[PDB]
Amino acid sequence: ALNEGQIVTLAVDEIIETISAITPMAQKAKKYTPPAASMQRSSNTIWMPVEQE
Amino acid sequence: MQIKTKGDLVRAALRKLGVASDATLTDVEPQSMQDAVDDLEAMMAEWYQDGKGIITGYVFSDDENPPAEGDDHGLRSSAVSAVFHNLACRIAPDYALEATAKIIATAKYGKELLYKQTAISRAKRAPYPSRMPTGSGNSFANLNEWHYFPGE
């Protein structure tokens, strides 16, 4: 034969998925939003009450 | 600075008064030194009203330290002139003298310069009253239900 044509390299964009993780705890955790007034990062502390006895 | 102790302050005050200096031919009197040191301690205590007066960096001697003289006063370099001029003015009547106009004016100027920075620091504006709204412009606070300033 000896067909000395032109050689090209083919890259295909059908990816190989490898990672599939689950987060069963953060979904159960409640996402709160603090009633902050000022947009300052200086020790963002929000105080909330406790049920009375 | 070459004025580093209460003794140096007292010697400078006495030299300014003319009581005992090398400009004259008199040496500092040991019994006068103790009384001048007591007057200086009293004047620093009266100025610094336990933290609510003039802040200078002066270090107050304790009963444990035997000599009141010899301890570093701890003043910054910018208060020595005021301290020893006021000391001279205060201890002048002990010798039945009167401090001169230049000494009195320098004492006034030094005290004013001493309190300048503390007055600037205390020139602080009070917080907003607790009955003031934050205004609808403050979107973050209004969404977070901060419709009024916290105050206090």
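Note that chain A carries Swiss-Prot numbering, so the residues on display, from first to last, are 2-54.
Using the three backbone atoms N, Cα and C, a Cβ is placed for every residue, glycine included.
The note that Swiss-Prot attaches to the published mutagenesis A:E5 to A is: Impaired phage growth; probable capsid protein misfolding. In the three-state DSSP scheme, A:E5 (mutagenesis position) falls into the coil class.
A 10 Å cutoff on Cβ-Cβ distances gives A:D14 (mutagenesis position) a total of 4 other Cβ atoms nearby, all chains included. Experimental mutagenesis is annotated in Swiss-Prot for A:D14 to A, with the remark: Impaired phage growth; inability of the mutant capsid protein to interact properly with scaffolding protein.
The Cβ of A:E15 (mutagenesis position) has no same-chain neighbour under 8 Å that is 6 or more residues away in sequence. Among the mutagenesis results in Swiss-Prot, A:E15 to A has the note: Decreased phage growth. The residue drawn here is the original one.
Record note (Swiss-Prot) on the mutagenesis of A:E18 to A: Decreased phage growth. Under DSSP, A:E18 (mutagenesis position) is assigned to coil, being neither helix nor strand in the three-state scheme.
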Number of other Cβ atoms within 10 Å of the Cβ of A:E5 (mutagenesis position) across all protein chains: 6
